[PDB]
Every structure is written in structure tokens, then in C-alpha cells.
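This report refers to the structure that appears directly beneath it.
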Amino acid sequence: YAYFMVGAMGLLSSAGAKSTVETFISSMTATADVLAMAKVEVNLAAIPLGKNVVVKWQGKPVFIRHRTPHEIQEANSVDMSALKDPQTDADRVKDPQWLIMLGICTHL
Amino acid sequence: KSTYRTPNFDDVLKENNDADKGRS
Amino acid sequence: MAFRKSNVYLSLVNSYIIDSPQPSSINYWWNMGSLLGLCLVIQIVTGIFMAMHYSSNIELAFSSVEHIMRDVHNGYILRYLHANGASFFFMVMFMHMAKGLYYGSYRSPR
Amino acid sequence: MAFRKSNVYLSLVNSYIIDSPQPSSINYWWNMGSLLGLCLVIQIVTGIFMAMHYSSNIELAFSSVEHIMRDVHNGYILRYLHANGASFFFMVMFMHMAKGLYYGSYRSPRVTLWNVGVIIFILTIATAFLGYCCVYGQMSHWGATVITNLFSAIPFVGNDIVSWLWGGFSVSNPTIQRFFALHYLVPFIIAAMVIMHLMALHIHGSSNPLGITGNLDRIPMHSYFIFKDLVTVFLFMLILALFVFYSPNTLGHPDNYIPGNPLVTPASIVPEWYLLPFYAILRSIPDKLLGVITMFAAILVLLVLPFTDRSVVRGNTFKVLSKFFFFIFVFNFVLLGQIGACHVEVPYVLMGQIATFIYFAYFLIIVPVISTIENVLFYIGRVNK
Amino acid sequence: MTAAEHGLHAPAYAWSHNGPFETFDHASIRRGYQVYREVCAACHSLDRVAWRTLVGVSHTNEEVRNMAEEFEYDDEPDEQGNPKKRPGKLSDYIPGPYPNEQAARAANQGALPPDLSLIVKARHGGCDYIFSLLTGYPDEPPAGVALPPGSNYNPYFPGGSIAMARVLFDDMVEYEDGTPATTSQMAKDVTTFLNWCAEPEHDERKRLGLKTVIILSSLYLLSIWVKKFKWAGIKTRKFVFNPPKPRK
Amino acid sequence: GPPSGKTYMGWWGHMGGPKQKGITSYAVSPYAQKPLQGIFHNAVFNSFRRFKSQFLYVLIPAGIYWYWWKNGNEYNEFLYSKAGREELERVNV
Amino acid sequence: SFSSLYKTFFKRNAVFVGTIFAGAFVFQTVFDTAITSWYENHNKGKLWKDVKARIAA
Amino acid sequence: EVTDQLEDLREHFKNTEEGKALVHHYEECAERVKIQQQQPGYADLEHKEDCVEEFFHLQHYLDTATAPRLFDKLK
Ligand code: HEM
Ligand code: HEM
Ligand code: HEM
Ligand SMILES: COc1c(O)c(C)c(C/C=C(/C)CC/C=C(\C)CC/C=C(\C)CC/C=C(\C)CC/C=C(\C)CCC=C(C)C)c(O)c1OC
Ligand code: FES
């Protein structure tokens, strides 16, 4: 009986400690307005051919490069045995002359 | 060399003028 | 010799917490003072967690407090806890002093 | 009985400043440790008087630094002293480390002391990075981005923890706010850890430079070593003045003085001089998780030094090969830092890899084999048959 | 990394104020501001410094008020709520002609022009490299390099391509005297001016530094002496080991 | 007070070092002697003796790493000097 | 004789500290004046004092 | 009526043994390179030489020759 009482105290105390720690830790998480998932539009009419256009979105830059057909040929002629991560050119592109590609180094 | 024989400090001892002004 | 009295970092905690010959007839007011200290420490902790999300200007100080009370996950608990913990801290502070006056703690030894 | 040793608030200070039998043969390195303590305290004081006039919002953090630069009477001195005293503090801490490693203070009777100390080391590195983020110049923003993203190498769930510590999906108000609050908090925790450092030190005095028992004779603390601290702290004050007035922008890098712009980054982004040695080994091995683990592994391989130095004779004051190897190791360390500073091209990847190899090798295997050879030579030289 | 994208190391010019005791020759700021306002008018910003610090270092007084009577700064709203504009005073900052950021990329035909107010602190070899860049441009680009049309070349800039329209010609400023109309003069004056605006606190900083160095050197020597003094009470001691009689 | 663990250094009187007999010390007091004795003779002579004793331990590592640094710098310079089409490619990979 | 100087200045700590503080005050003032003067005349025509006169006409 | 001081310094040190050697080197590079572009097939040659090395060598020589003797002429 005595050990059951002590264990009941410990159980309630553990639940309470978990709740308090969760409160304090979740205090530091992302707030509400920071979760505004921004959306942007880019004009592709006046973009130069051999130039890189960067637009800030969702906290990260995004390159928009209007790749030349020669660059398309160079990309699709890339050997698939020399890529650490096999990813074909066609999958990552919707409009062949345009590469709407995120710019953040997925390295670090 | 008995203990009373103080070693020769003459190299480092101040000259024969005491020290009644050195405190100043 | 027991490890509880060998490591200095733990010898100290032994001498103040694990083993300290309190007198037999102690009433609840000494525990009142210990509760006071623990109120201080919880106040400090929640104050740090408060300040991590507080601005410091004068055109942007009230906005900061309304932000922390309304637009942050699990926030208003922090702000009311800091305020009412301070108020309770003063309650217990006055109680601790009143005990000191009443029971003769202010006399010569201390 | 003398009032100095009776009142508790003074009986404490007596045993640590007024009467502490330091060993007879002290040199200037322990005076240098005292210099480090005073550097810490002046850093704390000038930090208080800094934050007295510092804002916190991301939009008004750079403007706050220019405001402390000029629009406050006698304020540029405060900012330069803060920065250059921090850099000098890190250099003197590195030299404190190297001293400790050379003279064999890390022998067994002070392992708790040495562990506590390396805890101060890692904490202080964290504080420096935190403050450098607090500035939020141009490259400090990218440094914060990378070092926060470092934790994403954790297996399985890595994105949630970094997004939690990074206050959202972008560097914004909560990011810098939390960074500054934590930076303003941590040095008091450092103060607590260093009062523990002193506590752990007092149990068994300080080591002789000769690596031999010092219990034979000792001379009182005050009126002898207080002035040995005074001379070196005056040297520190004058050199800091020389670096704070005539040559301000040398130790740091002239890039912080740019508004934050998360759209363009210069091709030359490097940490401040006292983080180059670890940055080199991070960029050396060609992996993410490997580098992330190997930094803290450098700290841990520092940790492992005791119960590895198996020389029965303490210290490196009487071992020609051991001290020569220590010097090759310290020059290794400086080479590592400098190659980290330089750009990575063809003749540098191999250089850095070999550098890290010899570094960790000195920690792991160079000390034991060399030490054993020294011990066996010492035995064989002075024995007939 | 190749020298082309690394930029030529700045030659170590023997600058006038690069000295332990030398001060800014703000007999030259008086015309450095003049040339800066005359030539770099609608291109850069200098939007950090306030006019209540030029008086007493470069100009006398009433001139700054007479200039501030040329700019407007959107005073507090009136009774009817219609915002108004009032002439500037001695608590205002210089307005960069581009309003916020967008006209910058609209007009330069390129990138944003950095605020000069701290530019010569944020480049390696800060004091020089701006005189170098302003006068180091060649008349004809080096043969064998192709550049985007409308841009200009600069061998001293990392990458060797900059959108600086080379407006540093002669017979343009004519300060008040016979001294301008040589491209070295305006470049030198603007260089010193910017090196000042990055820290309009050099004079007193150097004075204080001299005072501190002298005081600390004197105190260092005194401390060295006193350490040699009170330490002598133990450094000169001796020991004469007289072994005891072997009785036990 | 609460007894603590064993310690390798006591306080004055119970310092803990080995007991000794027959050792005699001396002193002459700071005020009875010139504070600056030797000042120059000891300065120059002992400075040169000390610098001679440990010269090689700092000379050799510095020389080795200077040799490495010079070789690396010169090879890097040669790499990007009219050699980016005939040497850079064959060693970059 | 120096015995008089010792027994009037260095025998008693109160007068010693008083003199050290007074000397500190006078030293600080005169030293600041001297350093400012030296730093000033060391730069003829580089300080605004003479430029303001030169511009006047 | 005064020519630019640094420009005159550059002209003066250009007519020197080392200066003439370097300028001749640079012009030889330039004529070789011009011969290179005037050949056909330059568009897809995917590798183009340049005389930036000679240009930088010459500019560095002129700078390290004229630096300690400019401000004295500056008024
Ligand atoms: C704020 C940080 C620190 C302070 C204030 C400090 C202070 C001190 C003090 C006062 C001493 C006595 C001798 C001396 O002054 O040097 C000392 C000695 C020592 N410290 Fe530290 N220290 C700090 C950091 C560290 C760190 C980070 C380490 C190691 C990782 C360390 C390791 C040592 C060692 C080994 C000694 C040995 C003395 C002996 O063996 O003679 N210290 N420290
Ligand atoms: C030894 C401990 C500390 C170190 C090493 C340290 C180091 C630094 C560094 C390197 C910077 C960057 C400043 C620069 O770029 O010029 C900085 C900034 C700052 N630190 Fe600290 N700091 C320490 C403790 C503190 C403390 C205790 C405070 C406050 C009480 C403080 C307040 C600040 C503030 C306000 C900045 C503002 C950034 C600036 O204006 O440039 N620091 N610190
Ligand atoms: C003559 C005084 C001037 C000075 C001292 C000056 C200074 C500078 C500096 C230091 C930079 C940045 C260099 C760097 O990144 O290393 C810069 C960039 C720039 N300046 Fe100026 N500038 C001046 C005049 C002008 C004028 C008149 C214009 C416009 C016509 C202009 C437009 C720009 C632009 C567009 C950039 C950036 C674009 C690029 O990187 O190509 N500047 N200037
Ligand atoms: C049992 O009766 C008592 C008693 O109650 C007390 C309090 C004491 C006094 C003992 C003490 C140790 C004093 C108490 C301590 C304080 C009042 C203040 C010190 C405590 C702290 C400062 C708490 C430490 C916590 C922090 C500094 C913040 C921690 C949070 C962090 C670091 C956030 C980290 C951020 C991320 C993103 C992880 C006694 O001696 C005693 O016996 C009579
Ligand atoms: S390679 Fe891009 S973060 Fe490392």
C-alpha cells in the first residue's frame, strides 16, 4: 500500500513534469504569423537569356534561369554514372527552356 | 661550513650606506 | 568513505540539501521560505523564456507584450505566470519577514 | 583569532586570494590564466554597458550597432573593446589550453578540473557564435543559417529540431531575438562554471612547471603573485589599447559592416580567426554527417587525453621527442587554421586531409607510443644489467 | 582560385592619415563633401550620418542650416491629418535620391548601389581600393575578354566587371580654387571623405590612444620595477643542506 | 564541519609534504639590496643561453611547415597560370 | 635631510594618500593639456582651428 | 592645363627597361590572341585564351612603381 501511494505520486508528478516541460519548450516554437506561407509570381517576358533571376520566397532565394537549348543539350547529355544522386533532367523541368529551381544549398 | 656562516651576499647587498633612505 | 562526501561538487549539495541537521520542532514557515526560493527560480526560468520573445524599444514594447499574450503558441500562460508569480513572491517575502520578526530570528546570532 | 579568517564572507576570500600556497617555481602562464579571468570580467562589464543601449529587433539591430558606434558619448570604445577583447580572450584561452597540454596538468589528480575546463571551452565557443549572430551583419546571417542547419544531419527526424531551434522557416524576428537573449544569458552560466572551475582547482593546488611534487615549499598568495598578475594584466591593457585605437579592424574581418541581405553572398565567407581550426577539419572530410560528428569528436578526442598519456614522468620538460612532437602539433594546429582560411582547390584537399590525420593521430596514437619509448629509454639509460 | 576572380592586391599607398599620430586632413573634407555632392548626386546613398556632426569637424555652422533648407522630410501630421513637409534641421540624415530600394535596380541598369556611409570599412584594404577602383580603370578593356553590353571593366574588382559609369573626368567640379580638373584630386578627396564618414571620431580616438599608450607604458615600467623589488625577498635566498646525524 | 575526501595538500603546518631536517633557508629582505641586480648582464647572457638551448625545437617544425606552405602556394600559382587547359583538367578530377 | 621628508610624508598613510590623490589630480590636468597641445601643433593646417581662419576673408 | 599626375607617372615608368619588356610581352600576347579570334570556329571552341595575366602583371608593376611617389605630387 505504501509503495502504491508513492508510485501514484510519482506518476502524477511525471505527467505534470512532462506537461510543464512541453509547455516551456513549445513556447519557443514557431508562432502563428511566421507560418504565413508566402506565394510569389515572376514575370518571364523580360528575363534575359544568359542571366539568373532570383526572387525571395518562403524565406529562401529561388533562381530562375532561362537555359539555352545548348545548355539543354549539355544537361541531357550528362552521363548518369557520374551523378551522386540520380535525377533525370526531364523530371526536374516542366518548360524545357526554363529552370525554376530552388537555390539554397541542400548541402548545409 | 656551520649554519651560522651566512653565505656571501656581497654581490647583491646594497653598498655600505645602510637603507635609511631606500625606504623613501 | 561514502561517495556522497568525497566529490566536492556533490559534497556541497550534501552539506546544504542531502544532510543538514534541521531542528526537530520546525513549523511550516521554514518550508514557506524554501517555497519562496523555488518561486524565485521558476520566476527566473519563465523570465528567460519570456525575454527570448520580447522586443526592447518604446514604440515596440507594448506590441511585444500583446504579441506574447495573444499570438504565440502557449504564451499567455507565461506572461500571467511571470506576473502572478512575482505577486506571490512578494506575498511570501512579506510572510518570511513577518515570521522573522515574530519568532526572534533577527536576534544576535544571525 | 584574525578577523580575516573568521567572518565567512571573508574567510572564503582569504583561502582563494589572500592565502593560497601556490608553488614556488611559477612562470607567467598561470599569471596568464589570471589575465584570462580579468578579460572575462571586463567583457561582462562592457557587455552590460553595451546591452544598456542595444535594441533587439531584426530591422533595428544593425542600426543599434551604428548608434552605439557614434551617437553615444564615448561609445565606440565600448564596442571595439568588446569585440577585440573577445578575440584576445579566445587567443589567451587557446594559449591556456596549449600550456595545459604541454606541462601535463591533465594528469590524473586533476581530471575533473580538466573536464570542467573543456566544458567552459565548448560553452565559450557557443557564446562567441551566438554574439556573432547577434550582430547580424552580412556573413553572420549565413553563418547562423549553416550552423543551425548543422543539426539536420541527425538521423530520421532532423528537420523538426532545426526548424524549432531556427524559429520558423526563415531567419526572422524570433531567430535573432532568441539568439540575443541566449547570448545575454549564457556568460552568467559561464561564471557559474568557472566558480566550479576554481572550486575543483583548489582541492590540489596547481602543478609545478617541473612536473614534480610541489608540497615541499610554497609561498603565500598575496603580496607575491598579485603583482605577477598585475604586470601581465598591464601588458594586456596596453596591447588591447594598441589594437583598439591605432589598429582596430585587423583581428576581425571587414565584412560584418554590411546590412543583412539574404539574396547575395560574397564568394569569400569565413569565420573569425579563432574558429578556423575546426572549420578546416569540417570542410576537410567529404561528408555532411561525418563532419558534423567529427567536430564534436575533435572536442571528445581532446577529452580522451588523460589515461592515455602513459609516461610515468609528468610533463614535457624532460622529453626531447615528446616536446618536439608537441611543437609539430601546435604548428599543425596553426597550419590547419590557415589552410581553412584559404580557398579549397586542387593542392589543398589533400593538404587538409593529411593535416586532420596528423592532428587526430597526435591525440590518439602519437602520445602513447612516444611516451612508452621515452619511459623505456629512461629506464635503460641508467641501468647496468 | 585564379587572380582574375581574386582581384589585384591593393598597392600600399603612403597615405596622409595612415600614421600613428597623424589626423584626418579635414582641410580636404571641406572639398570632399563638395565633390561628393556634385558628382555622386543621384547614384549612391550615404544615408547614415546626421548633419549635426559635420559642424565642428568640416564646416562652421550656418552653412549646414542653409543646406538643410533645401530638403524636405515629411513633418508630423497637421490638424486636418494631411501630411506636410518641412525644411530640414540639425537632426536629419542625408537623403539618398532613390526612395527605398526599387528605383535603385530600376535606374542603375544593374544591382543595388551600396550605402557609402560605411563602404570603406567593409572591403579588404579599406582605406585604399576605392581610390584604386576609381582611378584604376583602363581606357580600353584587356584584349580577349567578353563582357555584357552596357557594362564596364575594372581589373581591381573581383571578377573584373562593375556597373560603374566612369564619371571621374576632369574640368567638372572646380571646387573653389585651382586644384580640381585632375582626376586624382577628386578621387583622393572622396576617399578621405568616406574614410572619415565611416568613423567621424578619428581625432579624439587617436588622442585618447596616445594618452592611454603613454600612461600604460609608464605603469608597465613601474610594475616591472616593483615586481623586481618585492620578489627579490625570495629570489636571493640560499640553502645549505647540513645532513642530520644518522640516529633512529 | 562535514569531513571531506582525502587531499594531497594540507594547509600551513599540516602541509603534507615529506618531513625534513637540516635544511636551512635565508633571506636578505627587499629593502637591503638593489632591486635591479644584473639587469643587463644576466639579461643578455641568460637570454642567449636559453635561446641557444631550445633553438632547434622551434626551428625544425617551423621550417617543415614553411616548406609545405611554400610548395603548396607555388603549385597553386602554377595551376592557374596559363595551365588551365592542359594541367588543371588532368588533376582536378 | 631625507629623514624630514620621510617623517613628514611617508611615516603617515593619511597624508601619503592625500598627496597621491592631489598629485593625481594635478598630473591628470597638466598631462591632458600637454598631450593635447603636442597633438595639436604637430599638425599645422590639419586641424579645423586654422582652416576656419583661412576660409574667412 | 595640368595633366593627371598618376597618368603621367604611368607614362613615365612605362618607358623603362622592365616596363618596355612587359609592355612588349603584353602586346605579343594581344596579337597572338587577335590572330586566334580571327580564325573561324571560335564560337564553339568551348575554350578561349585571354591576356588578363599579362595585363595584371603590367598593372602590378606600374602600381608598385608609382605608389610611393604619388601623394607628394598631389596638391
Ligand atoms: C573563464 C575560464 C577560465 C578561468 C577563469 C580559469 C581560471 C584558472 C585559474 C585561476 C587557474 C589557476 C592558475 C592560473 O591562473 O592559470 C587555472 C588553472 C588551470 N586551468 Fe583554468 N580557467 C579557465 C578555463 C580553463 C579551461 C577552459 C581549461 C581546460 C580545458 C582550464 C584548465 C586549467 C588547468 C589545467 C589549470 C592548471 C593549473 C596547474 O596545473 O598549475 N582552464 N585556471
Ligand atoms: C566572454 C564572453 C563574451 C564574448 C566572448 C562575447 C563576444 C562577442 C562578440 C564577438 C560580439 C560580436 C561584436 C562584433 O562583431 O563587434 C559580441 C557582440 C555583443 N555582445 Fe558579446 N560577448 C560576450 C559576453 C557578452 C555579455 C555578457 C554581454 C551582455 C551583458 C554581451 C553583449 C553583447 C552585445 C550587446 C553585442 C552586440 C553586437 C555588436 O554591437 O556588435 N556579450 N559579443
Ligand atoms: C566617385 C565616387 C564613388 C565612390 C567612392 C563609389 C564607391 C563604390 C563602392 C565602394 C562600390 C562597391 C565596390 C565593391 O563592391 O567592392 C560601389 C559600387 C557601385 N557604385 Fe559606386 N561609387 C562612386 C560613384 C558612383 C556613381 C557615380 C555611380 C552611378 C553612376 C555609382 C554606382 C555604383 C553601382 C551601380 C555600384 C554597384 C554595381 C556593380 O557592382 O557593378 N557609383 N561604389
Ligand atoms: C531546499 O531548500 C532550499 C532551497 O529551496 C533553495 C532554493 C536553496 C538554494 C539553492 C540554490 C541552488 C539556489 C537556487 C537557484 C536560484 C534561485 C537561481 C539559479 C537557477 C537558475 C538560474 C536556473 C537555471 C536555468 C537557466 C539558467 C535557464 C535554463 C533554460 C535554458 C538554458 C534554455 C535553453 C534553450 C534551448 C533552446 C535549449 C537551498 O539552499 C535550500 O536548502 C535550504
Ligand atoms: S557544399 Fe554547400 S553547404 Fe557545404
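Numbers in chain E track Swiss-Prot; the residues on display, in order, are 62-309.
In case you wondered, yes, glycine gets a Cβ from its N, Cα and C as well.
Taken from Swiss-Prot, the feature domain 'Cytochrome c' covers E:88-241, and the record attributes it to sequence analysis. Residues annotated as heme c binding site in Swiss-Prot, with experimental evidence given as evidence: E:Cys101, E:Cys104, E:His105, E:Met225. Swiss-Prot documents E:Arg166 to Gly as a published mutagenesis change and attaches the note Abolishes catalytic activity. The annotation that Swiss-Prot gives for the mutagenesis experiment E:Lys272 to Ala reads: Loss of RIP1 from the bc1 complex. According to Swiss-Prot, the mutagenesis experiment E:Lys288 to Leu carries this note: Loss of CYT1 and COB from the bc1 complex; when associated with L-289 and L-296. Looking at Swiss-Prot, you'll find the mutagenesis E:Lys289 to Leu noted as follows: Loss of CYT1 and COB from the bc1 complex; when associated with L-288 and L-296. Record note (Swiss-Prot), mutagenesis E:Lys296 to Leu: Loss of CYT1 and COB from the bc1 complex; when associated with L-288 and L-289. The unchanged residue is displayed.
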**OP:** Provide, as an integer number of angstrom, the distance between the C-alpha atoms of E:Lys296 (mutagenesis position) and E:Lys289 (mutagenesis position).
**Re:** 9
Subject >> Interface-proximal recorded positions, chain D, C-beta separation under 8 A, candidates E:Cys101, E:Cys104, E:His105, E:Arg166, E:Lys272, E:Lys296 >> reply: none
Subject >> Least buried by Cβ count (within 10 Å) of the mutagenesis positions E:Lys288, E:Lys289, E:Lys296 >> reply: E:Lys296
**OP:** Between the Cα atoms of E:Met225 (heme c binding site) and E:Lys289 (mutagenesis position), find the distance and write it as a whole number of Å.
**Re:** 62
Original post:
Taking E:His105, E:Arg166, E:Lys272 as the recorded positions to compare, which has the smallest set of other Cβ atoms within 10 Å?
Top reply: E:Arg166
Original post:
When the Cα of E:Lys288 (mutagenesis position) is compared with the Cα of each of the recorded positions E:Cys101, E:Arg166, E:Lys272, which one is closest?
Top reply: E:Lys272
**OP:** Taking the residues E:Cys101, E:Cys104, E:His105, E:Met225, which the record names as binding heme c, find the longest CA to CA distance and state it in Å to the nearest whole number.
**Re:** 11
Subject >> Cβ-Cβ distance under 8 Å to E:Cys101 (heme c binding site), same chain, at least six residues away >> reply: E:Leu177, E:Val251
Subject >> Neighbour count (Cβ, 10 Å) for E:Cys104 (heme c binding site) >> reply: 17
Original post:
For heme c, what surrounds E:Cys101, E:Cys104, E:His105, E:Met225 with a Cβ no more than 8 Å from their Cβ centroid?
Top reply: E:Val100, E:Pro174, E:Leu177, E:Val228
**OP:** Measuring CA to CA, name the entry from the recorded positions E:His105, E:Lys272, E:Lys289 that ends up nearest E:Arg166 (mutagenesis position).
**Re:** E:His105
**OP:** Under 8 Å, Cβ to Cβ, against chain G: pull out the ones among the recorded positions E:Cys104, E:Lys272, E:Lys288 that qualify, in sequence order.
**Re:** E:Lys272
**OP:** Please go through the recorded positions E:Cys101, E:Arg166, E:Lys288, E:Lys289, E:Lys296 one by one and keep those whose C-beta falls under 6 A from any atom of ligand 3; give the result in sequence order.
**Re:** E:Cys101
